[PDB]
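Undergrad: The following block contains the structure, expressed as structure tokens.
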Amino acid sequence: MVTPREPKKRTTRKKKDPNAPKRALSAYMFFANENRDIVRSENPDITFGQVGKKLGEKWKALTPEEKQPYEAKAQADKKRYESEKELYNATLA
């Protein structure tokens, strides 16, 4: 029932287009994307209800000296995602 208004069962020519954001990621998403596999690999039986909590407790307790690069990476990816999106909205105006 998503949007009762359906323009002739979707009548678009070119839906997918270049220069498009890919959703940035936070320092937690990076350390969680990798750690989520380390735990899921050592224990695929447990779901994200424990895997994500494992990366959250490890990262949260992860010395700031090691997180330095992590958060910094999220900032570099935060500008890349916000940069591409800004260009799109600025190109369509």
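The first residue you see is number 1, and the count goes up from there.
Going by what the header records, the deposited coordinates were determined by solution NMR.
In case you wondered, yes, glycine gets a Cβ from its N, Cα and C as well.
According to Swiss-Prot:
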- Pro18 to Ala: Does not affect affinity for DNA (MUTAGEN)
- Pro21 to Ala: Shows a 4-fold reduced affinity for DNA (MUTAGEN)
- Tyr28 to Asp: Shows a strongly reduced affinity for linear and circular DNA (MUTAGEN)
- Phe30 to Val: Does not affect affinity for DNA (MUTAGEN)
- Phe31 to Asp: Shows a strongly reduced affinity for linear and circular DNA (MUTAGEN)
Undergrad: For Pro18, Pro21, listed as mutagenesis positions, tell me which one has the smallest number of other Cβ atoms within 10 Å.
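TA: Comparing Cβ neighbour counts within 10 Å for the mutagenesis positions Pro18, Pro21 gives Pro18.
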Undergrad: Which of the three DSSP states, helix, strand or coil, fits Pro21 (mutagenesis position)?
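TA: In three-state terms, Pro21 (mutagenesis position) counts as coil.
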Undergrad: Enumerate same-chain residues with a sequence separation of six or more from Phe30 (mutagenesis position) and a Cβ-Cβ distance below 8 A; give 'none' if the list is empty.
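TA: In sequence order, the residues whose Cβ lies under 8 Å from that of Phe30 (mutagenesis position) (at least 6 apart) are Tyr70, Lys73, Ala74, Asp77.
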Undergrad: With every protein chain in view, how many other Cβ atoms are within 10 Å of the Cβ of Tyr28 (mutagenesis position)?
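TA: The answer is 18.
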Undergrad: To the nearest whole angstrom, what is the C-alpha distance linking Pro18 (mutagenesis position) and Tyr28 (mutagenesis position)?
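TA: Here the two Cα atoms lie 28 Å apart.
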Undergrad: Just counting, how many other CB atoms are there within 10 A of the CB of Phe31 (mutagenesis position)?
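TA: Cβ-Cβ neighbours of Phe31 (mutagenesis position) within 10 Å number 23.
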